[PDB]
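Read through the structure below, which is laid out as structure tokens, and then see the notes.
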There are 2 protein chains.
Amino acid sequence: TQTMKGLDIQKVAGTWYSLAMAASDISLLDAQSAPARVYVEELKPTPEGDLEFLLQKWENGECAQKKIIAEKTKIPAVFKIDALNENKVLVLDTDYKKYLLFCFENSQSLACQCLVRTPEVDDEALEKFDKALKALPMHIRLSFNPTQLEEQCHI
Amino acid sequence: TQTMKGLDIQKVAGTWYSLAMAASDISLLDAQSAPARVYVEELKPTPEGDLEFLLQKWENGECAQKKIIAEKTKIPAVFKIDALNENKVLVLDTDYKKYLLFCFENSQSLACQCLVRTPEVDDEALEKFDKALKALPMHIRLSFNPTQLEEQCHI
Ligand SMILES: CN(C)CCCN1c2ccccc2Sc2ccc(Cl)cc21
Ligand SMILES: CN(C)CCCN1c2ccccc2Sc2ccc(Cl)cc21
Ligand SMILES: [Cl-]
Ligand SMILES: [Cl-]
């Protein structure tokens, strides 16, 4: 939809925090176990330029660990998930050292996140997140406080 | 917190739609039966200047009807609910004919709504809602589409 020009994927490696989330549909986020309520722990680019995500997900009554690889495409900012469905991960913007904005898109519904490196509310990153979101048909948004950011599944 | 100057309460009577909702805590809105997921049907000012609300609420697996009176205070924009808890309704802004912004506050947690007269997405009213919200510690926001606005409990 809107993407990071000149993305250097190797430089997104490491720790991240899902500071804020937004989605096209309320049901994607408005339950503790909602489909898009997915918490990023780490991004692990592969030497071949795929992007592995370490995630948490509340499911069947607890906070489960998940590990998913999004495969590279010819566009550096766009990755594809191997599944029954054809979903994409799009990297909208990042400065590598503080924030990264991305969206998960199907083939439609959209969930986006504002990721930050540290458990702090970064108003500048959130401002960039909101600017990105005005071009998208979002209907739910939420953000987490520093206490929650240090808990499993942001409880 | 922030209020409508010169509110004429009699002029808020009639049909309204909860176009958007925001709250201080994610748990107040992030479930179909969450405490602040309350849908406004009608406002009925009394001759004595109290404000009755006709509402819907998803509870015990369906969309229940609710009727609550908020009693006047010496401030025209602030009403008080008779309960074990001391909660207030604050009217932030309205033009009577298109939109009304209000907040429910306890003694703390806050839920606010953008009400509109018709089942339409009013970007100007939502812009006013967002401006009001930047002065408040909100962590979840959602908005409804015209199809949902015509359904019981916005399903
Ligand atoms: C259940 N899980 C194993 C799948 C996670 C899918 N998923 C996802 C995929 C690849 C990289 C990052 C993410 S976060 C995310 C946020 C919103 C939505 Cl809707 C989906 C995702
Ligand atoms: C269960 N129900 C009978 C009580 C509704 C209480 N409540 C409320 C009260 C008076 C006038 C309007 C409202 S809407 C609302 C929005 C958010 C929250 Cl948190 C509370 C309320
Ligand atoms: Cl939104
Ligand atoms: Cl918000």
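Chain B is numbered as in Swiss-Prot; the shown residues are, in order, 20-126, 131-178.
Recorded method for this deposit: X-ray crystallography, 1.7 Å.
Including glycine, each Cβ sits where the backbone N, Cα and C put it.
Quick look at what Swiss-Prot annotates:
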- B:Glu61 to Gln: In variant D (VARIANT)
- B:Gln75 to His: In variant C; found only in the Jersey breed (VARIANT)
- B:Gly80 to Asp: In variant A (VARIANT)
- B:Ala134 to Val: In variant A (VARIANT)
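Annotated features, which come from Swiss-Prot, shown on the structure.
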| residue | record | CB count, 10 Å |
| --- | --- | --- |
| B:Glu61 | variant position | 13 |
| B:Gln75 | variant position | 20 |
| B:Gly80 | variant position | 8 |
| B:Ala134 | variant position | 23 |
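Each end of the 4-residue unmodelled stretch has a Cα atom, at B:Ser126 and at B:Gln131, and these lie 5 Å apart. Residues B:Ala134, taken from the variant positions B:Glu61, B:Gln75, B:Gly80, B:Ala134, are distinguished by a CB atom under 6 angstroms from ligand 2. Taking only the Cα positions, the spacing between B:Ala134 (variant position) and B:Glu61 (variant position) is 18 angstrom.
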